[PDB]
Amino acid sequence: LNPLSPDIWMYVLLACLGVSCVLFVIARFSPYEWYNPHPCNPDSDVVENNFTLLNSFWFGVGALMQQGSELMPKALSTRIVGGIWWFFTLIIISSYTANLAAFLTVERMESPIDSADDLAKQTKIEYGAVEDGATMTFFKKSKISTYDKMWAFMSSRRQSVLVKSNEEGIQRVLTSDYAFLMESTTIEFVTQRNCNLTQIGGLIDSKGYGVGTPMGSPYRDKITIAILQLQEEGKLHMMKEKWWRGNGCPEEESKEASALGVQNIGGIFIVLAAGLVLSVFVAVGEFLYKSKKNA
Amino acid sequence: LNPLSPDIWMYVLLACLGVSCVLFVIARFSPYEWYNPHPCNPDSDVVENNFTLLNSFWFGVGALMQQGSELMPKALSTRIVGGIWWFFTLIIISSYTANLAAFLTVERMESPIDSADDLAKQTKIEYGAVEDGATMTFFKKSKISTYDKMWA
Amino acid sequence: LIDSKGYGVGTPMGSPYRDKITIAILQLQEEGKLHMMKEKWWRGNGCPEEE
Amino acid sequence: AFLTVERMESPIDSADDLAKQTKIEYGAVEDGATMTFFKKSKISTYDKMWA
Ligand SMILES: *[C@@H]1O[C@H](CO)[C@@H](O[C@@H]2O[C@H](CO)[C@@H](O[C@@H]3O[C@H](CO)[C@@H](O)[C@H](O[C@@H]4O[C@H](CO)[C@@H](O)[C@H](O)[C@@H]4O)[C@@H]3O)[C@H](O)[C@H]2NC(C)=O)[C@H](O)[C@H]1NC(C)=O
Ligand SMILES: *[C@@H]1O[C@H](CO)[C@@H](O[C@@H]2O[C@H](CO)[C@@H](O)[C@H](O)[C@H]2NC(C)=O)[C@H](O)[C@H]1NC(C)=O
Ligand SMILES: O=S1(=O)NCN(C2CC2)c2ccc(F)cc21
Ligand SMILES: O=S1(=O)NCN(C2CC2)c2ccc(F)cc21
Ligand code: NA
């Protein structure tokens, strides 16, 4: 159902209903649509419009599914309606074929969550942090309204949402539906070498690792100049590029289309049987209408 | 056969033998489908169907290949089966064509390696060099960004 | 971010104030003052970018 | 084809995608620390931008 928006799925079906009603109207007072339904004998004065209310939906649906009814409109004005409804039908079906081939070769997979604000509402996706860590510390002392709601869940749930160590929580994202809160540059080491983990959102906190010196030392100042030497020359950046980068995993190259199984089309077998059961109820429905008419 | 899984090819063929055998039930059961074959002669007792057991197979097959047939059911409950089976068939064809246009637009878009940079990225391809040769000597002293990664 | 710089409160070389301000800025960080201050000043209008 | 090209393409989202497409005009402050960084840069994606 994806490659057409459900706006179009409704506007098609109203257009199938609307033109089928105009087919009923034009057929009546068009005199050339009143033919001779008795062809084997010349001039028996019987007259019939075969474009009834039932068959006009049968012409619109039979044309929408590209197969055509047995009606084949006959004068000029039901012919213009039928033909312009025909050229409507190709442009739809040749769009739905065209647009579906776009989805089957350019796959844009998008996550249900895109920031921590999306985690505030999705209770189906659970939170997670290391027990008694600085990440857990930040939400407990927080004041921002998102993080309060994010803490109030994680406070009022434990052993299902709170991990003991981050290596255990890596398994919990990997196994369960679990969104894990941890440090930033720990993630880019994990993400780079585990290519079905991703980093959604951005930096929540903003802190830094610093060279530890004892309380009062001359080595605090000289290292501070020396740290800015590696960064402005660029040596500080290239060390990051060699210790966090790993395999790389370029699955951005689109693979073969992974031939459609029951997880992909799927719902047509449901709507087929949904048409099968509904027709039997009408089959016993109009059977009582005839037995009452016969009685 | 490649753009669909073979489970689908079994299930479509079972839907052909299913929906045709359901419409044959509804054609004998619904009163409207029992019609007079002679508007040329307004008779009685010649009231018949055209949907036999072989004909109902022929409608499901003939609608499967998007060309229709010569049957075109008249009764409303038979027309509900004719409505959904047609919407069933456009989804199969326009997922056949779109997926067959996907195997042929991926395989044509891809290319074998023709540079070291295309060899730099794809870590599936195992490299190779002489242990202690001038080749791996060059990748020590190389300052090209595409080559120290190969040296990495 | 390509580069990674940082705005620092300027002190003359060897002031005793250089260390208190480092203890002063790092206090406001732990009670989240600056981020609300950043959101007080960079936020602006609605700016319909929802889009 | 119009719907498999337009879906396949994407706007720029990195400097490397900005490095290649010479249709997009760049921009920097004349005598700023930004263009100062692209002088001293040893990254292959940036001296080309400096080029
Ligand atoms: C494509 O992406 C999918 C995301 O929807 C992902 O689906 C997850 O699949 C994993 C397993 O493949 C599910 O995680 C566990 O499933 C195993 C199955 O044994 C269980 O460990 C566990 O279920 C329960 O846990 C008990 C032991 O852990 C077990 O004894 C119980 O009987 C019970 O089964 C987890 O459920 C995970 O739920 C899926 N995520 C979802 C549904 O969101 C796919 O793996 C991924 N495909 C590939 C190829 O990567
Ligand atoms: C991606 O996650 C999967 C879990 O589905 C990890 O295990 C792989 O599972 C798939 C499906 O059975 C198979 O390809 C192999 O069993 C596993 N693939 C391997 C070991 O490469 C997998 O380790 C994860 N891969 C990455 C790159 O993160
Ligand atoms: O703890 S710091 O040394 N000073 C406080 N912060 C600030 C967000 C301003 C940051 C931000 C990023 C860092 F890497 C370090 C620090
Ligand atoms: O001038 S610093 O205190 N040290 C140098 N850098 C680097 C992280 C490399 C940064 C980066 C962001 C800052 F806010 C401060 C600094
Ligand atoms: Na046709």
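The residue numbers of chain A are those assigned by Swiss-Prot, with the residues present covering 556-850 sequentially.
Looking at the header, which is where the method is noted, we find electron microscopy, 4.0 Å.
Cβ atoms here come from the backbone N, Cα and C positions, even for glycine.
Taking all protein chains in view, 9 other C-beta atoms sit within 10 angstroms of the C-beta of A:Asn751 (mutagenesis position). According to Swiss-Prot, the mutagenesis experiment A:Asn751 to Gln carries this note: Loss of glycosylation.
Looking at Swiss-Prot, you'll find the natural variant A:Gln621 to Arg noted as follows: In RNA edited version. Of all the Cβ atoms in the protein chains shown, 19 others lie within 10 Å of the Cβ of A:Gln621 (variant position).
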Distance, A:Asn751 (mutagenesis position) to A:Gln621 (variant position) (CA atoms, angstrom): 43
